[PDB]
Every structure is written in structure tokens, then in C-alpha cells.
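Worksheet: the structure to be examined is printed underneath.
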2 protein chains.
Amino acid sequence: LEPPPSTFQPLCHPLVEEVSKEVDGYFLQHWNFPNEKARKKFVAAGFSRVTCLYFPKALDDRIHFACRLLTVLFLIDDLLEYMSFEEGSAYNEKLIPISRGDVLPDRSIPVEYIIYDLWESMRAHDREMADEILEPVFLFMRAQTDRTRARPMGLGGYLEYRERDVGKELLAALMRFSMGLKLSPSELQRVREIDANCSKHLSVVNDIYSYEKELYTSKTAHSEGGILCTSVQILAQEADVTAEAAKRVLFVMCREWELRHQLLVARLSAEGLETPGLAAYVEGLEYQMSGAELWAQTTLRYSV
Amino acid sequence: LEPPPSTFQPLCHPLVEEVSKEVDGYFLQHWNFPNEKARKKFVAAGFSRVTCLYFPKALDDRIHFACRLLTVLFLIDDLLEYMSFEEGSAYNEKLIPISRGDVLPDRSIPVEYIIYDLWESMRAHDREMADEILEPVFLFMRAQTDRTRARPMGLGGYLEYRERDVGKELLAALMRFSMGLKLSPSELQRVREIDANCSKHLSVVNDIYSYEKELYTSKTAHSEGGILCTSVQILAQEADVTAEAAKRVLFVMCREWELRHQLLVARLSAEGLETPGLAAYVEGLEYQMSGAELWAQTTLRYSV
Ligand SMILES: C=C(C)[C@H]1CC[N@@H+]2CCC[C@H](C)[C@@]2(C)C1
Ligand SMILES: C=C(C)[C@H]1CC[N@@H+]2CCC[C@H](C)[C@@]2(C)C1
Ligand SMILES: [Mg+2]
Ligand SMILES: [Mg+2]
Ligand SMILES: [Mg+2]
Ligand SMILES: [Mg+2]
Ligand SMILES: [Mg+2]
Ligand SMILES: [Mg+2]
């Protein structure tokens, strides 16, 4: 599968080696892997490597929080494949008060106390921005078990939904957190179009490289939790072509959203609307788009 | 614009120039054109030229019949853009019993006696093969003013509907009629999948090249009869990109259908399933696709 040209240049955080070994070790110490094989697979996926690709301009003392959050959010995304919607919702909902720091963790259950301890250290470092990540996270978590996954969706319907299930807002607030990027409500409203456009790129690039994994998941895991929900499948059905054909067509569209991103950014500069904070923000969203693509191409998580 | 490569080579019927003067000459004589600017525009469209690219291996004494049918269907296609869905339906339904020979034409209304004399002459040359073109035509006629045009559609449902509105079935029967190509029912049953795939290519390729023309029509003619119903519109909506962007993506989807055409034709031959009659037919379809594209990218009908 050959990717079409992109003008984007992915960047990686300079401390990716240290921070990855640090956060990897942590999870190998506290998390519950079924066997040595699953432990090996976990390190292979490179969950801190991708976090360092999403947020290459992260503050050095802050990047490790993001790796931690995204790692466990990744570990859970996989576990939900083997539950029903009910089971999966119950699972997520228990973690939400713990995340607010409202209910203590059952310290026998790794996921409970890992999440509790994460959010506490985050609020300790920067309470205000830490707190602005909470609702975007929950929004994502409740999307993961939304019954709309079991209803037929067209392309537009799907992207509307995937904006939550792919975690666009949570990634945005985590980005802002990890950089210390403070934006007024004015500025944040000002770029809703750029967000929406960027969300489609993140969704579809991921749909393209993870399709094979997800096809096998839809055959072997839970009939609800492992349900096949992807633009690849939708487009394949609608255009009556193979998934491989659909991938190639969706990749060209992703490049159109990149171009559209440059256009919107340029236009926002063509008024005084591009504040310095906003400028660093939309540069940030470009790192996410390109970074996620670089990782998706090279991670063992998707070529297996 | 910049079409990506195609494996298909177009062919033009050798008599294209004679039949063009002849058929153009007939319609310039009988059709009620409003003025001289429109008679010139009709000749610049080159309708006999596109017919001779659709069916480049049509029998020499049969190709003119096809130029006639398509020429009158092109003219009526433009008419219905000035009509409501009701007016257009009323107009086409008049013509349906006249085509069958069940009703005599009003010899003072050109469209009626042109239609009547066309079908009677075609039944004279090959009764049973002419017969089989009728219902596919009425099917495309009725599609043209179906209110589903004005309702929301996703890409999939659009292609389903456009299979009728692009007249894929009438084109098939016509191609057979033009070539003396008789196929058994079970033969036709074997290429149904190949037919459907070919439909999408014809539709979307036409949609790409005729978009600026249809845009303008939607804005100037009747709000119903000239409504913008096109894959370029639908993809641009679902994916939130410009029309030019959608065209670039749809073009890639069209090459994927050429690939699928080839794959389906190879599969058919690898069983003992490609009869000699079927062999001509699917080669026939491939001329329709590459021919439609050649005309579309040069006709003044879509460029001015
Ligand atoms: C940014 C992406 C393409 C998503 C890849 C998959 N993971 C699942 C775990 C949580 C993340 C937000 C994400 C949805 C990111
Ligand atoms: C085969 C096509 C892409 C269509 C081009 C436009 N014309 C309009 C008049 C009727 C024809 C069947 C057609 C729809 C063919
Ligand atoms: Mg998921
Ligand atoms: Mg998943
Ligand atoms: Mg995926
Ligand atoms: Mg039409
Ligand atoms: Mg038309
Ligand atoms: Mg058109």
C-alpha cells in the first residue's frame, strides 16, 4: 500500500527514548497481561512513540502524562472489544468518578488505581488545564460503546460519530495541556472548522491502517464490542469495491483534507484572527495528523 | 483537471463522419430548435460522435439508428431542465406509447413523430432486438423525473438510482442491437455483476466532466428539472470538501472500477464461462466506458 504525497513533515518529541522506557516499564510493572506474548506485543505497539509523534512540541516535564493517558486509553480500547455494550459502558463508567478524583480506587485492580494516580499527578502539575481534559475524555469513553456502532451508517453520519470515538477533543485538550497552550473561549470557537476537518483525517487514516486488525477482531471477539465500524467498510459497500480499493480512494481524500487544512489556516490569517496562541495550535493539529500517519505505517499493532 | 491513467483505449466507429452529417442533418431539419445559436450548439455537442465512440464496433447499417435514439434522448434531457418534475413526467409519458407503436404521433409535434418513426424503422430492421430496448428506455425516462432526485442520498443510494438515470440498461440493449449481438438470458445473467460495475464508471465519469454545466443549470433553469443531482455534489457534502476536491477523489474511484472490470472479466474467462458472444459484449462495455470519457473530456457541451 503506497501513500500519496503529503506536504506535512512529522515531528517527534526529543525525549521519546527516555519517556518511552519510563512509561513502558511502569505498565509492565502494574498492568495485567495474560502472558509474556501480550507483554511483548505491548512494547511493540510503541504507545509512547505515537504520543511523542502527536505532541512533538510538548513541554519536557509534561510529555510523560500524555504517554500515560494515551497508553491506558489504548489498553482499554482493546479490552472493550471482548465485552458487550452494556459490559463496556459499565467498565468505562466506573473509571469516570475515579478520574475526577472523587471516588478512591480499588487498589487491587490495576486499571482503577493507574487512572486515579495519573489524574492526581496531572491536577498536581497544572490543575486548570488538567481539568479541561476530563469531559473530552468521558465524551470519547461514552462514544466507544454508543449503540450507533450497530446501526448502519453512511460516510457523513460515520464521520460525525467518529469525531467522538476517535477522541478529537480529548487529543486537543491533552495537546494544549502538554504544551501549556492557553486559549480563550473566543479563540477556541474561532477554529471549530479546522478541528472538524482535522478529525476526519485522524479517523480515516486510522481506519485505513487498522482495517485488517479490525476485520479479524470482528470475526473473533465479541459480536457487539468487536463490531466492524470503519470508513473503509462503508465506502467499500457503497462503491462496491474491495477494502483495498476503498483504502486507496480514502487516502486521496485524506490528502484533500490536508489541503483544506492549509486553506482554512491561510484564510484565518487573512484576518487578524490568527492570534499567536492560535498559530501554535493549528501547527499542533498538523503534527497530530502527520504523526498518527507515520506511526500507523510502522507500528506492529496494525501489521498483525 | 488532471485524469489519472487508464488502461482502456477508446475506439471510434469508422463511418462517424457520414452518420454524423446524416443524423445531425435530420434533426436540423425536423427538431424545433429555438434559434440559430442553439442549432450551432447542437452541432458542437457532437451527439453522433459520442454514439460512434460508445459503439465503435456497431454494424455499418445500424450505427445511424443508435445516433438517432441517443440524439433525441440528449435533446429531451436538456428539455426537462426547464420543467417541473410533473411537467417532465407528463412529457416523457406521452412518448412511451408512441415508442411502442400503440399510439399514432401528432405529426405537427416533432418530438412525437421523430420518436414514432425512429422505433418503427428500428422494428423494421430487427424486430425482436428493437423490442428489447423499449423497457430499458422507459425505465431511464421515468428515472429522470423521479422525486428521489430532490431527496437526500448517500453515495451508494445515488449510484443505485443513477444506474437508471444514466441509462446503462438501454445502452446495453442498444449496443447489442447495433452489433447484432444476440445473447441468451443465462449469458446476460452471467455478466450482471460486470454490468453494475460498468454503470458506476459511466455515471461518475459523466458527473465529473459535466459538473460545471450542471452547476450553472441548477442555478438558472427550473429548480426541480434542473436540480443538482450528482456524485460530485454528494461526495463533497459527506466529506466536507470542495467540488474540485471531490472530482479528484471520484476519478481515482473510477480507475478502481476499471480494475474491477478487468478482474471480473478475467474471473469469467477462468471458468469456462466467457462465451464468444459474452466476449464481444464485455469488450463492448469497455468501449462505452473509455469512449464516454474521451467525448466527455473534449465536447463543447461540457466545456462551454
Ligand atoms: C488519534 C487516533 C488515530 C486514535 C487512534 C486510536 N486511539 C484509541 C485509544 C485512544 C485514542 C484517542 C485513539 C482513539 C487515538
Ligand atoms: C452514458 C452516459 C454517461 C450518458 C451521457 C448522457 N446521456 C444523456 C442522454 C441519454 C443518454 C443515455 C445519456 C444519459 C448517456
Ligand atoms: Mg476504538
Ligand atoms: Mg479499536
Ligand atoms: Mg481503528
Ligand atoms: Mg440527465
Ligand atoms: Mg443532463
Ligand atoms: Mg451529467
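Per Swiss-Prot, chain B residues shown: 14-317, in order.
Any Cβ shown, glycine's included, is placed from N, Cα and C.
The following features are taken from Swiss-Prot:
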BINDING   B:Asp90  Mg(2+) 2 binding site
BINDING   B:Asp90  Mg(2+) 1 binding site
BINDING   B:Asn219, B:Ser223, B:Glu227  Mg(2+) 3 binding site
BINDING   B:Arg314, B:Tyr315  (2E,6E)-farnesyl diphosphate binding site
MUTAGEN   B:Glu227 to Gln  Abolishes catalytic activity
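Where Swiss-Prot records a feature, it is marked here on the structure.
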residue: B:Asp90; record: Mg(2+) 2 binding site; Cβ contacts under 8 Å, 6 or more apart: B:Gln157
residue: B:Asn219; record: Mg(2+) 3 binding site; Cβ contacts under 8 Å, 6 or more apart: B:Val179, B:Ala305, B:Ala309
residue: B:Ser223; record: Mg(2+) 3 binding site; Cβ contacts under 8 Å, 6 or more apart: B:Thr243, B:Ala309, B:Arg314, B:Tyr315
residue: B:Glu227; record: mutagenesis position; Cβ contacts under 8 Å, 6 or more apart: B:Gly239, B:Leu241, B:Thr243
Would you mind checking how many other C-beta atoms are within 10 angstroms of the C-beta on B:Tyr315 ((2E,6E)-farnesyl diphosphate binding site)?
18
What does DSSP say about B:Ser223 (Mg(2+) 3 binding site): helix, strand or coil?
coil
Please report the number of other Cβ atoms within 10 Å of the Cβ of B:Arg314 ((2E,6E)-farnesyl diphosphate binding site).
20
Same chain, not part of B:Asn219, B:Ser223, B:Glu227: whose C-beta falls within 8 angstroms of the C-beta centre of the Mg(2+) 3 site? Give them in sequence order.
B:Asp220, B:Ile221, B:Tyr222, B:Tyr224, B:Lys226, B:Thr243, B:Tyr315
Measuring Cβ to any atom of ligand 6 with a strict under-6 Å cutoff, which of the recorded positions B:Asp90, B:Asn219, B:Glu227, B:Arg314 qualify?
B:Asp90
If the criterion is a C-beta within less than 6 angstroms of any ligand 2 atom, which of the binding-site residues B:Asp90, B:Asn219, B:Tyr315 pass it? List them in sequence order.
B:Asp90, B:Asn219
Could you tell me which of the binding-site residues B:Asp90, B:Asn219, B:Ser223, B:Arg314 have their C-beta within a distance under 6 angstroms of some atom of ligand 8?
B:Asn219, B:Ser223
